[PDB]
Amino acid sequence: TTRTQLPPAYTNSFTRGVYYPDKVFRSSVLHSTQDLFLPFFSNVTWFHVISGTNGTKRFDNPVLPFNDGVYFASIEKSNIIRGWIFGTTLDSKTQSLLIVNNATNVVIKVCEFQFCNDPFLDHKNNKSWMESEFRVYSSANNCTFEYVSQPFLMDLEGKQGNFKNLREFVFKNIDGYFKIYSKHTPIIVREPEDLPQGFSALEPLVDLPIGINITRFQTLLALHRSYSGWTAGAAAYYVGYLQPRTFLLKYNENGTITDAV
Amino acid sequence: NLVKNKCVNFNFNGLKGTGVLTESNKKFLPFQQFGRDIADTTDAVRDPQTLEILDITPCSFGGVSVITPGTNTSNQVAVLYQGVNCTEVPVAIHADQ
Amino acid sequence: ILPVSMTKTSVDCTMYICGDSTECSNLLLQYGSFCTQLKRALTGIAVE
Amino acid sequence: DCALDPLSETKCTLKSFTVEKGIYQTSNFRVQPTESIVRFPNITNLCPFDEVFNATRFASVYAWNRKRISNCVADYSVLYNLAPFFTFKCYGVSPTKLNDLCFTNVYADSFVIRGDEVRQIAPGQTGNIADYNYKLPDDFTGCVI
Amino acid sequence: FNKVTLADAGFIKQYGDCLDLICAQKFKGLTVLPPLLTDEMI
Ligand SMILES: *[C@@H]1O[C@H](CO)[C@@H](O[C@@H]2O[C@H](CO)[C@@H](O)[C@H](O)[C@H]2NC(C)=O)[C@H](O)[C@H]1NC(C)=O
């Protein structure tokens with residue numbers, strides 16, 4: 001629709017954005033490494049996606065520059081945030097990524113597509129036919145890489161309310177590799193303003209050997225219908241850029257990062 | 001990938017080293033593969049076949065010393081093996097030592 | 001309080017530098033006796 | 001000598017024929033390895049790559065089928081052993097140890113061949129069917145199968 | 001002795017109980033020789 005622009009806000013990242021550098025297990029040792037890391041207490045945007053103007057779609061999905069990595073996270077309650085499409089020019093002439101969560105399959109694809117002006121998804125499954133969610137693209141020319149496996153998210157919600165997800169993700173591409181780190185934990189208070197102060201370690205999940213040149217970042221939304229236009233619930237996500245740093249890491253007896261400096 | 005109680009060379013993930021592979025009590029995380037110590041040396045490894053990890057300790061090695069009264073007055077000598085269990089190095093180890 | 005003695009230590013060059021490498025032992029052999037001075041000094045230190 | 005007896009090694013280290021009373025360090029001892037623990041990544045999979053090679057139909061020369069071998073451990077020595085598979089020689093890589101050496105992004109093609117143009121599908125010459133339908137780059141990769 | 005013992009040579013020189021700072025460095029050619037006079041003779 002004819003929605004208006006929204007000036008992005010800022011929030012302090014606190015002591016978050018630390019991951020396991022290597023697969024090697026080390027315990028009770030204070031190892032120091034040189035790698036890209038999120039600086040402690042840095043500004044991070046706190047984009048919040050909610051029902052805009054009581055029924056007006058909000059296109060708060062900018063083409064954020066990928067640069068050297070991201071610290072995508074969320075305080076998501078129900079399943080509304082999906083898609084981490086990437087693109088140099090975001091057209092049919094550019095190889096692009098698309099990380100869907102179709103049922104229980106990631107369906108990782110590396111093919112050229114044409115992207116709608118405001119692509120989106122339906123959180124509720126379409127009746128009868130499979131789903132009209134493939135509206136994001138209409139043409140697929142050439143295909144390089146395909147990957148189908150278990151869904152990248154193992155978060156459950158059907159249990160009960162009063163607790164939401166705290167999905168955290170780091171997207172890093174270097175020397176023809178693509179690594180994804182994830183970690184989930186429950187939440188105590190519904191405070192959407194700032195990130196709670198707690199240490200979290202981002203374990204590697206999937207590694208890809210593709211060599212796509214990535215420069216921009218795009219996010220998709222899951223809205224079914226007015227349940228005017230396309231509307232959904234409340235959600236919030238953060239973007240944290242990654243820059244080189246030097247850290248001193250302290251391991252525990254079990255080999256899990258407890259704190260770092 | 002399996003043998004126990006004998007320090008042997010291996011090619012675990014390209015690593016070529018010799019040590020006494022034995023049972024381990026470390027609780028590796030599901031993704032973790034290799035083990036290290038304070039001196040930054042391999043200490044434990046992930047089992048390829050199973051999910052029970054093993055410890056690597058190099059087998060016994062050390063230096064020898066010779067105690068002699070002086071070649072004058074007898075040539076009898078005694079041999080001291082520094083810092084090793086006597087049971088681990090009896091007089092019958094000459095087959096593999 | 002006055003210090004009196006310290007720890008007696010011994011270092012094996014061949015194993016420390018080239019741990020389990022016969023080719024390394026043959027190559028180190030061309031240097032002569034580069035380890036007798038260290039061993040003698042350490043033994044003297046221990047005796048001292 | 002310097003290996004007959006402890007007195008011999010003591011004399012060898014002292015570089016003298018006479019030894020006084022005392023304790024001397026001569027050499028070290030190390031337990032040698034006994035066997036090999038064989039080593040295996042314990043991979044449990046075999047590539048389903050025979051579907052493209054053998055199927056109901058073969059792709060035409062003017063329209064090759066698009067299929068690639070990825071995340072596979074497909075053995076090529078069984079192909080070398082197979083009598084029908086007579087071409088296993090490799091111009092730029094190992095003919096018989098091609099499978100053992102690691103590689104990535106292997107692409108497959110299907111094209112009908114008369115039989116006498118196999119020598120001409122390679123770069124540098126034009127075959128009866130390779131003049132207009134099939135081709136290879138200036139320095140073709142892979143091996144002829 | 002209780003005040004000084006936060007770190008010492010380990011008191012261990014049999015090497016049998018090593019399965020971790022000294023014996024692990026033992027695999028790197030750093031050994032400790034025992035004193036001639038024990039602490040009960042001193
Ligand atoms: C990891 O730290 C725990 C500390 O809790 C160590 O002890 C474990 O404690 C939990 C919770 O009390 C028990 O459920 C486990 O059975 C304990 N493990 C035991 C007794 O072996 C644990 O040993 C540490 N693990 C490592 C590898 O250091």
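Going from the start of the chain as shown, residues are counted 1 onward.
Determined by electron microscopy, 3.8 Å, according to the entry header.
Every residue, even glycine, has its Cβ placed from backbone N, Cα and C.
Copied over from Swiss-Prot, here are the features:
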MUTAGEN   A:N101 to Q (Swiss-Prot position 121)  Partial loss of biliverdin affinity
MUTAGEN   A:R167 to K (Swiss-Prot position 190)  Partial loss of biliverdin affinity
MUTAGEN   A:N213 to Q (Swiss-Prot position 234)  Increased resistance to neutralizing antibodies
VARIANT   A:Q34 to H (Swiss-Prot position 52)  In strain: Omicron/EG.5.1
VARIANT   A:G55 to V (Swiss-Prot position 75)  In strain: Lambda/C.37
VARIANT   A:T56 to I (Swiss-Prot position 76)  In strain: Lambda/C.37
VARIANT   A:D118 to Y (Swiss-Prot position 138)  In strain: Gamma/P.1
VARIANT   A:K124 to E (Swiss-Prot position 147)  In strain: Omicron/BA.2.75
VARIANT   A:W129 to R (Swiss-Prot position 152)  In strain: Omicron/BA.2.75
VARIANT   A:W129 to C (Swiss-Prot position 152)  In strain: Epsilon/B.1.427/B.1.429; when coupled with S13I induces resistance to NTD antibodies by changing disulfid bond in positions 15-136 to 136-152
VARIANT   A:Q160 to E (Swiss-Prot position 183)  In strain: Omicron/XBB.1.5, Omicron/EG.5.1
VARIANT   A:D194 to G (Swiss-Prot position 215)  In strain: Beta/B.1.351
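Put simply, A:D194 is the one of the variant positions A:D118, A:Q160, A:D194 whose Cα lies nearest to the Cα of A:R167 (mutagenesis position).
Sequence-distant neighbours of A:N213 (mutagenesis position): residues of the same chain at least 6 apart with a C-beta under 8 Å from its C-beta are A:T88. Separation of the C-alpha atoms of A:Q160 (variant position) and A:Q34 (variant position): 42 Å, rounded to the nearest whole number.
Taking the C-alpha positions, the distance from A:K124 (variant position) to A:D194 (variant position) comes to 29 Å. Here the Cβ of A:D118 (variant position) has 13 other Cβ atoms within 10 Å, regardless of which shown protein chain they belong to. For A:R167 (mutagenesis position), the Cβ neighbour count at a 10 Å cut-off comes to 19, with all displayed protein chains included. Within the same chain, the residues at least 6 positions away from A:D194 (variant position) whose Cβ sits under 8 Å from its Cβ are A:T11, A:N12, A:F14, A:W46, listed in sequence order. Note on proximity: among A:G55, A:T56, A:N101, A:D118, A:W129, the recorded positions of the record, the Cα nearest A:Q34 (variant position) is that of A:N101. The closest partner of A:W129 (variant position) among the recorded positions, by CA position, is A:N101; the full candidate set was A:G55, A:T56, A:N101, A:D118. When the Cα of A:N101 (mutagenesis position) is compared against those of the variant positions A:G55, A:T56, A:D118, the shortest separation belongs to A:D118.
Around A:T56 (variant position), the same-chain residues at least 6 positions away in sequence with a Cβ under 8 Å from its Cβ are A:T1, A:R3, A:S228, A:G229. Burial estimate for the recorded positions (A:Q34, A:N101): highest at A:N101, by number of other CB atoms within 10 Å.
According to DSSP, A:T56 (variant position) is assigned to a strand segment.
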